[PDB]
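Engineer: Structure below; questions to follow.
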Amino acid sequence: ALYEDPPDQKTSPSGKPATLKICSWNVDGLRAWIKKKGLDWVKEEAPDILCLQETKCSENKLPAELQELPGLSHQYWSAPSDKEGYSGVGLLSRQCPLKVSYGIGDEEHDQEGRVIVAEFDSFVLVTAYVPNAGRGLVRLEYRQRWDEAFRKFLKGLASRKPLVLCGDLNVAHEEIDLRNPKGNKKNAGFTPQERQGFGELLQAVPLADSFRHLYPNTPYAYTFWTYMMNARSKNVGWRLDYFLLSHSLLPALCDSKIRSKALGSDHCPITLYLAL
DNA sequence: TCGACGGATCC
DNA sequence: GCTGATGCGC
DNA sequence: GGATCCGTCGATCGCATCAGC
Ligand SMILES: [Ca+2]
Ligand code: NA
């Protein structure tokens, strides 16, 4: 069936108002996305922090439209070392961060422009574009090394500040997070190993799955539909884009959204509301 | 994702 | 700047 | 021996590279 994301809850479980709006979006071609009216949608959503994944754009080519962006003044980018046109992430934020790191501290997993870390006063925000297992699972064993090292790094991080992980994690955690689960159990993003990986990330750091925590039996809620076969029109998609929260910040959670109606990519954007 | 391909197995 | 062909994607 | 029932197996749209001139 189709999905209607419920209205935005901007008060916390204790009725404190939301102070902080993090929107995250796998833009699948920053340049294509900007041309497809993507930045207009960002201006009207008006986040405090915008996280972008799969920018597929070097720093040189970064379109002009982004310098204009004024509520998202501080702007951080990471693209791979030697593979041009591939992967890439960004982190734009209204307020200026205390510190910005690139990578997870592992030479092996830091060559593809996938993670930005941003320390704010109350918490630390990691935004990640996780590597796909590949068509035919050619990268699936790399993905298991990634998942284990990314888990270790994130456990280390969250032991020092509360942690918001956002972005495209390239796995549908459970059979509710995708429309055709039994047909994809051998495909990238729903192998037992990717799903086992996610659950270990949830129990190890630990982190609660922001959206599922609030809506644990809502189905047909997805972040990505393939461009092929009119899949988005039939809403035949996957939940790939999460906010993963330290349990500590669960009482700061106001709401976690899926912006199904925002076009511009093969992922819709998700949005987090915190009282901080 | 969706279909055409088989090659199976059931009335 | 163009064509045409590859890489990479859930 | 017709008709359904199964898991493999293509090409599916999109973005951005690249080789070459
Ligand atoms: Ca490839
Ligand atoms: Na006969």
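Residue numbering in chain A adheres to Swiss-Prot, whereby the residues present occupy positions 43-318 in order.
Here the Cβ of each residue, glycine as well, is placed from N, Cα and C on the backbone.
Pulled from Swiss-Prot, these are the listed features:
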type	residues	note
MUTAGEN	A:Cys65 to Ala	Abolishes the redox activity. Does not abolish the AP endodeoxyribonuclease and phosphodiesterase activities. Reduces protection from granzyme A-mediated cell death; when associated with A-31 and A-210
MUTAGEN	A:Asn68 to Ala	Nearly abolishes AP endodeoxyribonuclease activity
BINDING	A:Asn68, A:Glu96, A:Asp308	Mg(2+) 1 binding site
MUTAGEN	A:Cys93 to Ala	Abolishes partially the redox activity
MUTAGEN	A:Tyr171 to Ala, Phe or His	Abolishes the AP endodeoxyribonuclease activity
ACT_SITE	A:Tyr171	active site
MUTAGEN	A:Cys208 to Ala	Does not abolish the redox activity
MUTAGEN	A:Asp210 to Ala or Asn	Abolishes the AP endodeoxyribonuclease activity. Reduces protection from granzyme A-mediated cell death; when associated with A-31 and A-65
BINDING	A:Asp210, A:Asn212, A:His309	Mg(2+) 2 binding site
MUTAGEN	A:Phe266 to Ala	Strongly reduces AP endodeoxyribonuclease activity
MUTAGEN	A:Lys299 to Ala	Reduces the interaction with TOMM20. Abolishes localization in the mitochondria; when associated with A-301
MUTAGEN	A:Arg301 to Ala	Reduces the interaction with TOMM20. Abolishes localization in the mitochondria; when associated with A-299
MUTAGEN	A:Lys303 to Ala	Reduces the interaction with TOMM20
ACT_SITE	A:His309	active site, proton acceptor
MUTAGEN	A:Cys310 to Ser	Does not abolish NO-induced nitrosylation. Abolishes NO-induced nitrosylation and translocation from the nucleus to the cytoplasm; when associated with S-93
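Neighbours and distances for these, please.
Structural biologist: The Cβ of A:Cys65 (mutagenesis position) lies under 8 Å from the Cβ of A:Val84, A:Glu87, A:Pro89, A:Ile91, A:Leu92, A:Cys93, A:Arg301, A:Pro311, A:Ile312, A:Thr313, A:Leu314, each of which sits 6+ residues away along the same chain.
Within the same chain, residues at least 6 positions away in sequence whose Cβ sits under 8 Å from that of A:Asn68 (mutagenesis position) are A:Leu94, A:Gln95, A:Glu96, A:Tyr171, A:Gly209, A:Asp210, A:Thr265, A:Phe266, A:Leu282, A:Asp283, A:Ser307, A:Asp308, A:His309.
Its Cβ placed at the centre, A:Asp308 (Mg(2+) 1 binding site) has 19 other Cβ atoms within 10 Å.
The secondary structure of A:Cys93 (mutagenesis position), as reduced to three states from DSSP, is extended strand. The number of other Cβ atoms within 10 Å of the Cβ belonging to A:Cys93 (mutagenesis position), over all protein chains shown, comes to 32.
Of all Cβ atoms in the protein chains displayed, 26 besides its own lie within 10 Å of the Cβ of A:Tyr171 (mutagenesis position). Look at A:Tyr171 (mutagenesis position): DSSP puts it in a strand.
A:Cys208 (mutagenesis position): 27 other CB atoms within 10 A of its CB, across all protein chains.
DSSP assigns A:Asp210 (mutagenesis position) to a strand.
Note on A:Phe266 (mutagenesis position): other Cβ atoms within 10 Å of its Cβ, all shown chains, come to 22.
Counting only residues at least six positions away in the same chain, the Cβ atoms of A:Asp47, A:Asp50, A:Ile312, A:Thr313, A:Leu314, A:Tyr315 sit under 8 Å from the Cβ of A:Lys299 (mutagenesis position).
Under DSSP, A:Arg301 (mutagenesis position) is assigned to coil, being neither helix nor strand in the three-state scheme. The Cβ neighbour count for A:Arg301 (mutagenesis position), using a 10 Å radius and every protein chain shown, is 16.
Within 10 Å of the Cβ of A:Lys303 (mutagenesis position) there are 9 other Cβ atoms, across all protein chains.
Annotation note: A:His309 (Mg(2+) 2 binding site) sits in a strand segment as assigned by DSSP.
Residue environment of A:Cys310 (mutagenesis position) contains 24 other Cβ atoms, counted within 10 Å of its Cβ in all protein chains.
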Engineer: Between A:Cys208 (mutagenesis position) and A:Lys303 (mutagenesis position), how far is it from one CA atom to the other, in Å?
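Structural biologist: Here the two Cα atoms are 20 Å apart.
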Engineer: Just to confirm: which same-chain residues, 6+ apart in sequence, have a Cβ under 8 Å from the Cβ of A:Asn212 (Mg(2+) 2 binding site)?
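Structural biologist: The answer is A:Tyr171, A:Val172, A:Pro173, A:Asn174, A:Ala175, A:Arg185, A:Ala230, A:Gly231, A:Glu236, A:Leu282.
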Engineer: Beyond the listed site residues A:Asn68, A:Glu96, A:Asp308, identify every same-chain residue whose Cβ lies within 8 Å of the center of their Cβ atoms for the Mg(2+) 1 site.
Structural biologist: A:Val69, A:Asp70, A:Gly71, A:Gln95, A:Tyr171, A:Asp210, A:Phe266, A:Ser307, A:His309
Engineer: Around the Cβ of A:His309 (Mg(2+) 2 binding site), how many other Cβ atoms lie within 10 Å? Please give the count over every shown protein chain.
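Structural biologist: Its Cβ shell of radius 10 Å holds 26 other Cβ atoms.
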Engineer: Note the Cβ centroid of A:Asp210, A:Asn212, A:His309, the recorded Mg(2+) 2 site, then list each other residue of that chain whose Cβ lies within 8 Å of it, in sequence.
Structural biologist: A:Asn68, A:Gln95, A:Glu96, A:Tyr171, A:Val172, A:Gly209, A:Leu211, A:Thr265, A:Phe266, A:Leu282, A:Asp283
